[PDB]
Amino acid sequence: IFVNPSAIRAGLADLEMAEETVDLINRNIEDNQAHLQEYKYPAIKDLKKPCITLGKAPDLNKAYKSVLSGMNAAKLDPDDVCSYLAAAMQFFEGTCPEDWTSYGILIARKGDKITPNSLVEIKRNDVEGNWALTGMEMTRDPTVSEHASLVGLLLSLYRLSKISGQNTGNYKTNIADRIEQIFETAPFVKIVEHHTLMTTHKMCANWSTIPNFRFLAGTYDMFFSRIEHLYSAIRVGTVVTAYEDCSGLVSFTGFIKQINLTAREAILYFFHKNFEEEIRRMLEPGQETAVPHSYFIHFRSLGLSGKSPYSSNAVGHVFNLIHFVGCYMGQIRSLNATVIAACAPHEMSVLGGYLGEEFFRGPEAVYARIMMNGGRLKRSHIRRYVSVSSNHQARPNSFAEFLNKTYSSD
């Protein structure tokens, strides 16, 4: 069932900070490209920084030797690695360019010296790590430059782990090759031989869901996102924590930008009755979706919520609509996106055809067309969908596969 755009103009006024959210997330996604190539809301309500608990603080020289030997032997201890990464945060000091507050927590004032430690509370007990030496002929102490190279390599294991699925081998290999180059090039120093990172990754394939490791990756990424630093290229491994588990929100802001409309204008094109709940879910106030350098941007990795209201599933109707329009527009990214089967994909593909025709007038005009055609796709819409999907190598559970199955299987 579809709703007249006029009726949803009243609910349009209630929404707040919608334009600021679209602009901020889109600007951040763009900035991140340089490094790339029930539901619980994340807002902190008790002024406590994100926190984790690790073992007893280690001698940084010994921890470096142990962790490096593990890297070379493809035998890394995750508890040790987390302990070392937290203890290494002291090496990454910078000056905060502006006052930094998030969810009521004053992280730093303009001019303060800051490290990644300023952003989070790392608690430590008295349990010593293992710190085994596996395979390491270094008697001297590591330099800071070497520490930073190891921190970079280790954190890159988070990005490699997150890449999962079939036919990802070549892609991961190229990322790994690039990462190795970055962390052997000044100001970093070569501390491992080529192909060491991939060999170790094969034995650390699921580390991206180790909560403490994920937490540390998000902490470093939040730090370098705000604080320019000699070693900021570490983000090549951590950039993927930004907006983690928010693919529905990110698709929404990206789609508004693609159709070159304001958020206010674009929302009127979401006629279907199931959109309203989802758009309100994304624009819930108090979550700092429009605040630069908020904890929000890394809330999943930092443990603020394990049930994201911004995922593709949490807003599956909006998500399905956007990518059916993308398919209509021949966008490979949408054709390869995964359909949210529970959120009326057939109905979403109908509205997607009409919105796709429109974006190739106004919300009311599109609405009238649907009513005049009894809620059915036009033959031209189907011909367009099929001409795109039938010439595409459809992946399992993808929008392309749905369209072939739905419109080109008889």
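Each residue's number is its place along the chain shown, starting with 1.
Going by what the header records, the deposited coordinates were determined by X-ray crystallography, 2.0 Å.
Here the Cβ of each residue, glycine as well, is placed from N, Cα and C on the backbone.
Here's what Swiss-Prot has on this protein:
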- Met138 to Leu (Swiss-Prot position 128): In strain: RC-HL (VARIANT)
- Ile267 to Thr (Swiss-Prot position 257): In strain: RC-HL (VARIANT)
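As deposited, the model skips 45 residues from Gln37 to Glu38; the distance between those two Cα positions rounds to 35 Å. A helical conformation is recorded for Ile267 (variant position) in the three-state DSSP classification.
Between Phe360 and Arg361, the deposited model skips 49 residues, and the Cα atoms of these two flanking residues are 12 Å apart.
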